[PDB]
Protein chains: 2
Amino acid sequence: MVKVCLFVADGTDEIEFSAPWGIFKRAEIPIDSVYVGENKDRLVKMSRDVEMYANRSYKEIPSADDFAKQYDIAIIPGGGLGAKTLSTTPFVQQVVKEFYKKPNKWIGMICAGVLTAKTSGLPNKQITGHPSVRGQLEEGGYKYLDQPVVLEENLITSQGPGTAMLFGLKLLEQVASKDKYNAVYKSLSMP
Amino acid sequence: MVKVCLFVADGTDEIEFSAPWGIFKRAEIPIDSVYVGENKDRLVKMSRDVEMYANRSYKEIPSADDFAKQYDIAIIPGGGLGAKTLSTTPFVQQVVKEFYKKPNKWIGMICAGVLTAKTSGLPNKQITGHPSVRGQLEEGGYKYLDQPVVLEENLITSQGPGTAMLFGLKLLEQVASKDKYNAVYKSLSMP
């Protein structure tokens with residue numbers, strides 16, 4: 001059974017957090033929110049001011065190697081300020097570098113969260129992200145695709161709050177059986 | 001200054017709460033989360049286990065007339081348990097009945113939250129909701145439309161987590177200038 005880590009920081013976007021969270025919960029696949037921040041109660045101020053608790057602090061996990069024995073999917077959501085913090089945290093970079101190209105691991109990044117590919121020195125060729133980070137990614141030698149969701153190797157990237165459902169679904173698609181994926185998909189009333 | 005109330009209860013769906021929340025926040029339109037439930041600290045256990053503080057408890061608002069003095073838009077999200085609670089709370093029904101067909105008031109319901117139209121006795125002819133409540137809506141006499149969003153008078157109804165962004169947008173469209181609406185829309189990277 002696959003387990004998912006949804007990273008979260010102060011300033012993480014509520015929509016981009018909620019889509020993969022709700023999708024993996026519907027799929028009955030374990031998922032933990034893992035806070036990168038200093039609040040000792042794991043209380044998070046989200047990008048648009050929702051105050052919510054995370055399940056864990058990243059300080060509970062000693063290394064990317066230990067992280068990899070705990071989780072199979074690592075998700076880095078966006079929101080301007082949350083993405084800045086996540087993309088500049090050495091631990092998150094180490095996890096991303098460790099997971100990349102592993103046959104039993106997957107990475108998701110959405111909106112400004114995709115800056116983590118660049119900061120982690122990932123060598124994928126093609127990518128998407130929020131149009132506001134397009135310049136930054138093309139400087140990193142990435143070919144930017146203007147579409148909701150991109151997959152290269154085991155890195156799923158996505159554009160923004162409007163694509164967070166498609167992003168969560170693409171991650172689920174990698175680990176769910178056909179019947180589980182189809183059932184979850186059908187339950188969402190996708191447009 | 002348009003002022004939005006996003007109702008929330010234990011068991012409210014994370015995705016359907018976060019979409020209108022983030023959209024109105026982007027539009028710089030004031031929005032409060034207003035909790036209906038037993039928790040005296042406004043700590044809400046959401047449908048898929050997120051624990052989040054609401055801004056207010058509905059108990060702070062002495063009547064539906066007083067609510068109408070404070071808010072112009074009332075939003076009722078889904079999730080099975082959350083919608084059961086909200087749809088069966090007379091305060092919520094009273095707000096919905098008061099707002100219906102009133103100039104410059106708006107009501108939004110999504111997924112199982114649409115049961116509030118039936119419990120409030122709203123005389124709109126057409127409606128949508130989650131396929132899971134399709135029969136029950138039909139039983140109250142509504143004509144069900146299989147499309148993401150239905151607008152009738154000043155009632156916006158919508159289907160499910162997959163349509164929560166289209167739902168939040170349709171609400172925003174009624175109250176924002178075309179210029180503001182287009183800017184918010186553009187920022188979301190809608191597919």
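Determined by X-ray crystallography, 1.5 Å, according to the entry header.
Quick reminder: no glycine exception, Cβ is built from N, Cα and C everywhere.
Quoted from Swiss-Prot, the note on mutagenesis experiment B:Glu16 to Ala is: Nearly completely abolishes enzymatic activity. Under the heading active site, Swiss-Prot lists B:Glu16, B:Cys111, B:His130, citing a curator's inference as support. Quoted from Swiss-Prot for the published mutagenesis B:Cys111 to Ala: Nearly completely abolishes enzymatic activity. One entry in Swiss-Prot concerns the mutagenesis experiment B:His130 to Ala. Its note says: Leads to 5- to 6-fold reduction in catalytic efficiency.
For the recorded site, B:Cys111 (mutagenesis position), the DSSP three-state label reads helix. Taking CA atoms as the reference points, B:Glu16 (mutagenesis position) and B:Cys111 (mutagenesis position) are 8 Å apart. Cβ neighbour count for B:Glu16 (mutagenesis position) (all protein chains, 10 Å cutoff from its Cβ): 34. The Cβ of B:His130 (mutagenesis position) lies under 8 Å from the Cβ of B:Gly78, B:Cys111, B:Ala112, B:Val114, B:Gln159, B:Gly160, each on the same chain and at least six residues away in sequence. B:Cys111 (mutagenesis position) is surrounded by 33 other CB atoms, counting those within 10 A of its CB over all protein chains shown.
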